[PDB]
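Take a look at the structure below.
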Amino acid sequence: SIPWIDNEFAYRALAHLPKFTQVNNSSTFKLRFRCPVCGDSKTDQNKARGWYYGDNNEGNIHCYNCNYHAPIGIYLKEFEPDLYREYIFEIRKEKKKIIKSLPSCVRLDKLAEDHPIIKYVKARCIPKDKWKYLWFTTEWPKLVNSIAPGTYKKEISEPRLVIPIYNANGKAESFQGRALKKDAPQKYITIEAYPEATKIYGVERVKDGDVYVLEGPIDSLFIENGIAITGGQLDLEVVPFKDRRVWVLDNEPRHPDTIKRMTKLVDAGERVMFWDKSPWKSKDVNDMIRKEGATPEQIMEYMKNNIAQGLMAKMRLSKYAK
Amino acid sequence: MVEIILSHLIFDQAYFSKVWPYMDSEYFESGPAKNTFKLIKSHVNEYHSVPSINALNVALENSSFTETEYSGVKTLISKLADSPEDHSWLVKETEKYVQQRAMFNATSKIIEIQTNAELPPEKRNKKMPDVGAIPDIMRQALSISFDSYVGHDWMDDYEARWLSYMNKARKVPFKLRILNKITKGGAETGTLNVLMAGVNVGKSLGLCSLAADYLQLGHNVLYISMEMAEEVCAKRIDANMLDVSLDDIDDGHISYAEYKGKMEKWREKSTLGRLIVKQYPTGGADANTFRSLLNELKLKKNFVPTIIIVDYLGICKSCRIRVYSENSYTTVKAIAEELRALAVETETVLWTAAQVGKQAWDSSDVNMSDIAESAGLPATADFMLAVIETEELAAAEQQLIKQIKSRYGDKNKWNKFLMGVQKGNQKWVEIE
Amino acid sequence: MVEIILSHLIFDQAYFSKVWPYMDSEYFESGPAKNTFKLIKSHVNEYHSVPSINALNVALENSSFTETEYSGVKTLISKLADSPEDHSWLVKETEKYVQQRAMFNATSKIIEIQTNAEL
Amino acid sequence: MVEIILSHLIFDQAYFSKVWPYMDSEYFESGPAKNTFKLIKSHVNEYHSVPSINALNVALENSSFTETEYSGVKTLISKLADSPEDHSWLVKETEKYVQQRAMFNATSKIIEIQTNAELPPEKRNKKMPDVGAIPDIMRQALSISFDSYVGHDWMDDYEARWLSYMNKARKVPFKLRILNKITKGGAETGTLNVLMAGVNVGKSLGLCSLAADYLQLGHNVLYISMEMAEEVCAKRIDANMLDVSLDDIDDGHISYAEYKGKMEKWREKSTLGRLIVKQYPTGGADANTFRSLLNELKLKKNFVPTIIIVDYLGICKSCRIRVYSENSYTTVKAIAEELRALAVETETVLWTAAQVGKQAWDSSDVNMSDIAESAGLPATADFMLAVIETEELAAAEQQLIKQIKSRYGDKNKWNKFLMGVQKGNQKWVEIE
Amino acid sequence: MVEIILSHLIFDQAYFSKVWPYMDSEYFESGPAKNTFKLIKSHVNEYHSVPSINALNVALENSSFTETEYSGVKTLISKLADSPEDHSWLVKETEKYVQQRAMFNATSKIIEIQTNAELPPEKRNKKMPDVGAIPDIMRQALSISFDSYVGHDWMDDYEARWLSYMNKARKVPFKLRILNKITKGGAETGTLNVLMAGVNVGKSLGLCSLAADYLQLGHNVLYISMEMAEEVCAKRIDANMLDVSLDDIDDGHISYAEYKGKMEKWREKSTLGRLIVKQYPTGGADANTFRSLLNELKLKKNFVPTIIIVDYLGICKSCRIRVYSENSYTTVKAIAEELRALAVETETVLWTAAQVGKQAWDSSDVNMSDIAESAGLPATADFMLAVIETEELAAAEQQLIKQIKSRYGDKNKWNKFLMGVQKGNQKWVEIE
DNA sequence: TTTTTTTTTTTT
DNA sequence: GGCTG
Ligand SMILES: Nc1ncnc2c1ncn2[C@@H]1O[C@H](COP(=O)(O)OP(=O)(O)OP(O)(O)=S)[C@@H](O)[C@H]1O
Ligand SMILES: Nc1ncnc2c1ncn2[C@@H]1O[C@H](COP(=O)(O)OP(=O)(O)OP(O)(O)=S)[C@@H](O)[C@H]1O
Ligand SMILES: Nc1ncnc2c1ncn2[C@@H]1O[C@H](COP(=O)(O)OP(=O)(O)OP(O)(O)=S)[C@@H](O)[C@H]1O
Ligand SMILES: Nc1ncnc2c1ncn2[C@@H]1O[C@H](COP(=O)(O)OP(=O)(O)OP(O)(O)=S)[C@@H](O)[C@H]1O
Ligand SMILES: [Mg+2]
Ligand SMILES: [Mg+2]
Ligand SMILES: [Mg+2]
């Protein structure tokens, strides 16, 4: 199939659909739109559950509301025949911004001990020395609009934990907001300054030895040589230290997405970490420390012993899957 | 002009009776018009009458449609209104629109066909026609006019029938007068003709002789051989046409000079056709294979045969049947039906061969109940012949033909005529 | 040593005559290596001869590959070269590599079998 | 009260003995309760004993459901604990809960069937039952009362058995004396009787004669014709009852006055039932169709038949097997079994016709092995009679009826007798 | 389930006597579980008995462990209780646990072998085996089933075998001397016995005769009807026992006084057993239904049947295979296997009928190949007799019984013997 | 890949 | 604020 002509043609077809957004990362092409078949959600007028994925072999449209799933060619044949004509004809035709300052953000180590966010991060049991890698704000939409304007229409004051991300050079290129309130648009709001920014927290703090890669930036604070991808593309390539990285995810043996990521990592021949002999039962290392009384150096003891690679990693995954 | 077409379908009896039988859902669009026409077609199928606005927007529109489709159909139905237009201009404009849409659909279909065939196998979307049948689709799209041609009326079409009679535009005469006096002018175009001889009795000497006669009569002949190579069949044809014994071409009693001289003497004659011999492995060619061969010959060599001679009907395979059957009755009957369908589709006289039963071996007479492979083959054949040269006719270089089934005439008129075989030259000569 | 195996399949004849009937697509990683071997195998099946670099670049362009796969295959084809070595170490090294790959595939298959059984 | 039910399934041997045989997986929930019961049922099927808490935990750890389901099952198992209770309150409450859940599932399935049948065809999600079996499903929702009937005891229950011998309401007498003699009082309700004759020997003349004889004996007869029109069967019945030949009706030798007089004379007689003839297209009626016909006859026409007649079972459609899926044997056996089930359900004498094989045609004797479409039909039929006609018998206006399967008596006695079929009047007469 | 295994090792001697033979430190874990098992093994080695909790704790105090391992072992030892679970489930679960842990260890071992093989010869360890040891390593981990019984020895156990020769408790006499003669003492418990014949020959007659004969011997007989009603079969049993007739029951020749007198006289007999007749719809029952029926019968009444008669295996429905999932050779054999398993579980003599194909419905003899359903039924069967009736036999009222499959005795010693079948009384009479 | 019914056909 | 096969 021809992917780029599908991306070009799909865009115009889905451009007519309302709530049209171009979810284009550095390596994928997706289009978000309201589904034209069902009108998406009747109750929520602002939901766009129709999606187009063009990064595969064939660009396919999938609706998460009415379970419509089709190729772009069938979509064009059924709904846009004038666009469908040229689409099938054209087949024969071819065949950086750096965060220099953080306004209204105060670092946690220079804050007073009676601050309510200090009580929360003490309840999260972060060690004190990591407190100079964390900021706090009350004007998070104002801060984001100071960095990337236009994403927040109204700058209502929201207290959020600032999580600046530095490169190997140590320059801040993105920042993540942890939601202090239980009610929020998102638990982790990642904001980039330029679209090719690194999404791996704390790359500047990597020393010699094995590099442990986790899922949470707060989870990496207990870990020596602990960095954390903030979702995004989850690209192993964009992740450095490929010869010596350690792939640590959250402890969830019955969760299908976690074992899907484990299978993707172990089929790539990577060094994946396994919780199959863990004395603790919590989902993440921070939850293990907070709820099961675990101290960090026991955890530094367990993982190093159970580091796995290749075939003996696969058999472990086989027993950790269920 | 979809709106006008729909409006005058709803609000005009004459226009409806004129244009409805030629209407198809693949002409309007991929939106509201197609859905409205689907509603109208469903109503007409269910009740045999043109729906009204109430039937469209109440009895039919309340169906399984999305919001956008529902809104489009509602707008289109509300927009329908009767307009005074002449019922000669409406029909002509509708015919032009239908022809344009048929051409557009054919162009899109052939584009897809080319795109699919460009892809490598295992993803080639089977049941989709090959690139060879692009022109036939376009030709079909061209002839999409609104003319009533359903069958052959007896009283309304006697002029064309008389033209066919006087022209005799179905007969292909033989070179043998004996085979012309029993067929009343030779074999017909869309027919399946069969020879039954036995084992090493004929059954390919006869087919080669018929091919040679048709070649001398200017016809294009296609010899599809399943049991013999192309070279041996061509050698039999050379023995027939060059008046040289089949052994002489093997031992070496014929020089290259006289061979080339005879070939060039035949070439200079304007009354000589083209004979093309194609071999297939025994049991590995069906009617679809023959159609592919015909298309390849037409495209590459510009060869459209008028005579197709299959060396053996019983060692082919059935295109319709997918799992091989140990029952020879059904398989051979299916093969014969497919071959006759190919013959009537291509308007080519199709000759083939059939094996007789062991009981008929060394039997002075062979009845139709001596057919070996299947009893359905004699039912589908238009003309069968039996070769019964047992022992004495061989000493006299004779072969007796019985005429077991004759659809060109009465088989009881000239049942036996004692053909003059010559096995060295591989030919039939009369006893006039 | 997948790159060496491909290079001496393309640029060498005795090595090709000795090792080709035993090579299989499952012996190569799912990256550029397997796709390049697929192109080579398809060319050999279609023309009964070892393809050249131009043939494979033509086969790559006439292929249904994604951008990442296309880039990887093109880079691997560019990296191929005829390094002069001995036709007694190459054959044994290729045999060792094929045996190791077969053992790896068998281990993965039995792990999958054991995972399937417990369901 | 699912927790109590599970807890007393675990910690009560007496409770498990009565409730278990009836407990089913569709009576608890779509979450933790169903998963826990599936664990318990798997353990019971694997070890034939009630699992303990440790066994349930072990099975839970060796399970593949997700984290939410695992946590729910773990909490439910941890909450299970025996309580001081009494067998009666628990059995009655469990019966109420099971009945309520059965009713809820039945009404949910009824709504699903209604919302599925109201869909355009080819998109109706086949394998879903049609609306016709909407009430029957509800009838299954009411037949759940923890009171399964163990069976009939020979010595304990013999007064009730003896009050079934002089009742004789099961047997429906014929009108011919020979048929009553061989069947020892006539056919019985809830049976399947069959006529085997061949092609154009009888076998619908006999059915019409039986229908007329039953109609004269104050019976409600439902003739169902799968291969003939409602007026042809009614014409046969008219010829039988009015003693007027079919030729006379065709040739107009009977006047309207005589026809009216005979019909009114029959009407004024008290000893006469009602005959209703219904026609279905071949292969377009089954047991469910006949039950729907019975319901609409009872409601609309207040007609309750006892002598339901089906012209040919082989021409009917199975209500369980998809068409042309299984061979003739399985399909015909299933059709006959379903017809017998219908007959026992409505307590009617069911009469049918069956073809014989091609080898039995024009033969002086017809054996049971000559049955055409299935060998299971004789096995699933209460009585069968073979109709045999030869040239000598035809010249004598007689037919030989052979008792092939006689379940009401000994077939060896009176195996072959000669009926006096009169083909003009469509009537069977005796020779005694 | 390491905690359960350790608890039942310490606190259960029966569990320790079947699992300790097959137990290793590698099977459990690398943490507290392995240390606890090592303590148990050390204590049992030093002192040949199962340790107690106090002794285990004293040994743990004596033994040396690091702080973490000491705490883990103390916590694990604290968690040990009797918990009397089922023995069969416990041994099956521990066998599964041992097998899965052994497979995991073998996979890790072969992965380590492969990793060591790739190392240079200087770096590689000589203790690890070569790659050639991969297969057998994976095979010894697939032969760790829990089975200490090796079997008979024929020279070390001939006394026990001779004692087993004297155990004739499996035999059940027939009440017919010829059947006992040909079965060497009657049928045996837990066996599938079949009585096959054609359609309308007396299969159910023979089944009811066997039921009556077993009833008169004091056995408990469970008759499961699949076609006839409960009262109809009980009528045949009454005709056999009271010995009057079948027609006389329906013709009123029996005065209630006589019926009551005969029933009470049979009640007075102390040699009479109990008979329960259960009817099921065609294609709606199997051992799964039969086991629930058995449990309900045992609960409701003191009835544990020694003889179980199934009206027909074919009419029965398989447990796992659906109604029409597979062909006859499979589901019929599956039903036969399920019935034999039910019989061997209940230790009861199982009788059933079988149909014969049309090829032997009118033949003087019937062979084993003439089985209408799957030929796997004459593989699971044990005493498959056959009933053959002809015109000469029916004249003398003497059905012929041919010994078709005789597992108890010699099939050919008395191959064909005549019976004295009385069809009116539904009784088999021996001939002397 | 076997298994079983029924039919139709054909070959020996 | 994303999520398919
Ligand atoms: N090279 C030859 N030279 C002379 N006579 C030949 C030669 N080849 C075949 N014949 C004769 O031609 C007859 C053989 O018939 P053919 O035309 O070859 O077809 P066929 O052999 O009958 O078909 P089958 O299926 O192979 S038996 C016999 O009379 C042979 O004697
Ligand atoms: N209209 C008629 N007038 C006189 N005789 C008739 C008429 N229709 C039928 N018969 C006779 O009745 C005989 C049997 O009739 P049917 O009952 O229709 O036979 P049949 O077995 O039911 O036909 P099939 O093959 O089962 S549908 C025929 O052989 C005729 O001799
Ligand atoms: N009411 C009856 N009176 C006298 N004899 C009868 C009666 N019912 C059946 N028979 C005889 O019983 C014989 C066979 O009996 P059945 O039990 O019906 O044989 P069967 O068909 O193999 O058993 P089924 O099909 O399970 S009822 C018939 O041939 C009749 O002679
Ligand atoms: N107790 C016995 N006394 C005498 N002969 C016997 C005895 N048991 C079996 N036989 C005979 O031994 C023959 C062979 O029996 P088997 O050894 O069981 O053959 P088989 O093939 O194993 O039978 P299966 O397993 O049921 S298919 C039978 O046909 C009987 O004639
Ligand atoms: Mg030939
Ligand atoms: Mg009829
Ligand atoms: Mg029977």
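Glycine is treated like the rest: Cβ placed from N, Cα and C.
One mutagenesis experiment named in Swiss-Prot is D:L192 to Q, and its note says Partially suppresses phage growth inhibition by extra copies of bacterial AbpA-AbpB. In the three-state DSSP classification, D:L192 (mutagenesis position) falls within a strand.
Close to D:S204 (ATP binding site) in the fold, though at least 6 residues off in sequence, lie D:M228, D:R236, D:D311, D:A353, each with a CB less than 8 Å from its CB. In the three-state DSSP assignment, the secondary structure recorded for D:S204 (ATP binding site) is coil. Sequence annotations record features per position, and here Swiss-Prot assigns ATP binding site to D:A197, D:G198, D:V199, D:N200, D:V201, D:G202, D:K203, D:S204 based on sequence analysis.
Taking a C-beta cut-off of under 8 angstroms and a sequence separation of 6 or more, D:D213 (mutagenesis position) has the following same-chain neighbours: D:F174, D:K175, D:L176. Quoted from Swiss-Prot for the published mutagenesis D:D213 to Y: Partially suppresses phage growth inhibition by extra copies of bacterial AbpA-AbpB.
The separation of D:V201 (ATP binding site) from D:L192 (mutagenesis position), Cα to Cα, is 21 Å. Secondary structure from DSSP puts D:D213 (mutagenesis position) in a helix.
Classification of D:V199 (ATP binding site) by DSSP places it in coil, neither helical nor stranded. Fewest Cβ neighbours within 10 Å among the recorded positions D:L192, D:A197, D:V199, D:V201: that distinction goes to D:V199.
Residue environment of D:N200 (ATP binding site) contains 10 other Cβ atoms, counted within 10 Å of its Cβ in all protein chains. For D:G202 (ATP binding site), the same-chain residues lying six or more positions away in sequence with a CB closer than 8 A to its CB are D:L195, D:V387, D:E389, D:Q399, D:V421. The residues near the ATP site, meaning same-chain residues not in D:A197, D:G198, D:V199, D:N200, D:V201, D:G202, D:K203, D:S204 whose C-beta sits within 8 angstroms of the mean position of the site's C-beta atoms, are D:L205, D:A353, D:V387, in sequence order.
Only D:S204, in sequence order, out of the binding-site residues D:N200, D:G202, D:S204 have a CB under 6 Å from ligand 6.
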